[PDB]
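Student: Structure provided below as structure tokens; questions to follow.
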Amino acid sequence: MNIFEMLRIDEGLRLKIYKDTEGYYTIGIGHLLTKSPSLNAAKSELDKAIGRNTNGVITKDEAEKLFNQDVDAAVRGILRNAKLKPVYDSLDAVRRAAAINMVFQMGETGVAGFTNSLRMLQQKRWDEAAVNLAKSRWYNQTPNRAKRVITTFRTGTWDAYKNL
Ligand SMILES: [Cl-]
């Protein structure tokens, strides 16, 4: 298991434009295109992302290319953020994956707002951090995925992803 396999499990893979859990146009492995309700606007973003005039449809190779870029962007966002970087630096590689997962799903700004959870993670108060993380719109809206990510933070193991 690793961050790529982890996010592949959590996001799935779809080669045609679809709507994510919030109703936003998305493609591939959870690549958000736009928050606009316009499918045309989504298609425009897709073509710009891929570098060709698509039919709202991409190849697996293209989906994986975007995915790698998005994983990179998440790590980049963490390392450039004053609130996220020290917590990330403080973590083991398994828990680092959980942090990347959250940033991939909700963005750097959203994750940086988990101030109290972040503090508990940096203190390595795993059970307390887990309890705090679950007190969120995030957990309520995507509880099964959030449970997996929280279990990863709680245990520093891949146990939540091993049956998957
Ligand atoms: Cl599930």
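So this one's X-ray crystallography, 1.6 Å, going by the header.
Using the three backbone atoms N, Cα and C, a Cβ is placed for every residue, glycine included.
Where Swiss-Prot documents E11 to N as a mutagenesis experiment, the accompanying text is: Loss of 84% of enzymatic activity. Taken from Swiss-Prot, the feature active site, proton donor/acceptor applies to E11, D20, supported by experimental evidence. What Swiss-Prot notes for the published mutagenesis of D20 to E or Q is this: Loss of 99% of enzymatic activity. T26 to H appears in Swiss-Prot as a mutagenesis experiment; the accompanying note says: Facilitates transglycosylation more effectively than hydrolysis; covalently bound substrate. Sequence annotations record features per position, and here Swiss-Prot assigns substrate binding site to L32, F104, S117, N132. For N132 to I, Swiss-Prot lists a mutagenesis experiment annotated as follows: 5-fold decrease in enzymatic activity.
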Student: Cα-Cα separation of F104 (substrate binding site) and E11 (mutagenesis position), in Å?
Tutor: 10
Student: Which one is it: of the mutagenesis positions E11, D20, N132, whose Cα lies the shortest distance from the Cα of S117 (substrate binding site)?
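Tutor: Closest recorded candidate to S117 (substrate binding site) by Cα: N132.
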Student: Of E11, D20, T26, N132, which mutagenesis positions come within 10 Å of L32 (substrate binding site), going by C-alpha to C-alpha distance?
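Tutor: Cα filter at 10 Å returns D20, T26.
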Student: Which residue among the mutagenesis positions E11, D20 has the fewest other Cβ atoms within 10 Å of its Cβ, if you could check?
Tutor: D20
Student: Sequence gap of 6 or more, C-beta under 8 Å: which same-chain residues meet both conditions with respect to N132 (mutagenesis position)?
Tutor: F114, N116, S117, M120
Student: Could you state the CA-to-CA distance between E11 (mutagenesis position) and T26 (mutagenesis position) to the nearest Å?
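Tutor: The Cα atom of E11 (mutagenesis position) is 10 Å away from the Cα atom of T26 (mutagenesis position).
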Student: With Cβ-Cβ distance below 8 Å and at least 6 positions apart along the chain, what are the contacts of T26 (mutagenesis position)? List them in sequence order.
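Tutor: Listed in sequence order: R14, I17, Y18, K19, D20, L32, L33.
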